[PDB]
Amino acid sequence: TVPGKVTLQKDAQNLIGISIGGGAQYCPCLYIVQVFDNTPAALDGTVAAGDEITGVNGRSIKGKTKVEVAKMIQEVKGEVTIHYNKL
Amino acid sequence: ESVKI
């Protein structure tokens, strides 16, 4: 894979617009599923399906739960960074 | 299932 991080700013609804998928105690590896239209993540053209996320605003997500990561991004405001891995 | 944020 290729380690990469992009600084995407939050939208009006405090949602960069990006889906993920992961578990816990077996599948702690969180990854991206797809993107939504009219979203900063889509319009920007950086983070989307195929790219595995492994960081946010410098923090580490490789180990957290789906609900944990989701709330993490929703909590962050402004220039939100996402360390995705091109696969 | 896919949590969107």
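Using the numbering of Swiss-Prot, the residues shown for chain A are 18-104, in order.
A Cβ is built for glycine as well, from the same backbone N, Cα and C atoms used for every other residue.
Swiss-Prot annotations:
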- A:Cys44 to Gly: Decreased lipid membrane binding, but no effect on peptide ligand recognition (MUTAGEN)
- A:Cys44, A:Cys46: Zn(2+) binding site (BINDING)
- A:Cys46 to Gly: Decreased lipid membrane binding, but no effect on peptide ligand recognition (MUTAGEN)
- A:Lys79 to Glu: No effect on lipid membrane binding (MUTAGEN)
- A:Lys81 to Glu: No effect on lipid membrane binding (MUTAGEN)
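Known features from Swiss-Prot, placed on the structure.
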| residue | record | contacts (Cβ under 8 Å, 6+ apart) |
| --- | --- | --- |
| A:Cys44 | mutagenesis position | none |
| A:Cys46 | mutagenesis position | A:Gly39, A:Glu69, A:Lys79 |
| A:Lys81 | mutagenesis position | A:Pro45, A:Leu47, A:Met89 |
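Within 10 Å of the Cβ of A:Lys79 (mutagenesis position) there are 14 other Cβ atoms, across all protein chains. DSSP assigns A:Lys79 (mutagenesis position) to coil in the three-state reduction, placing it in neither a helix nor a strand.
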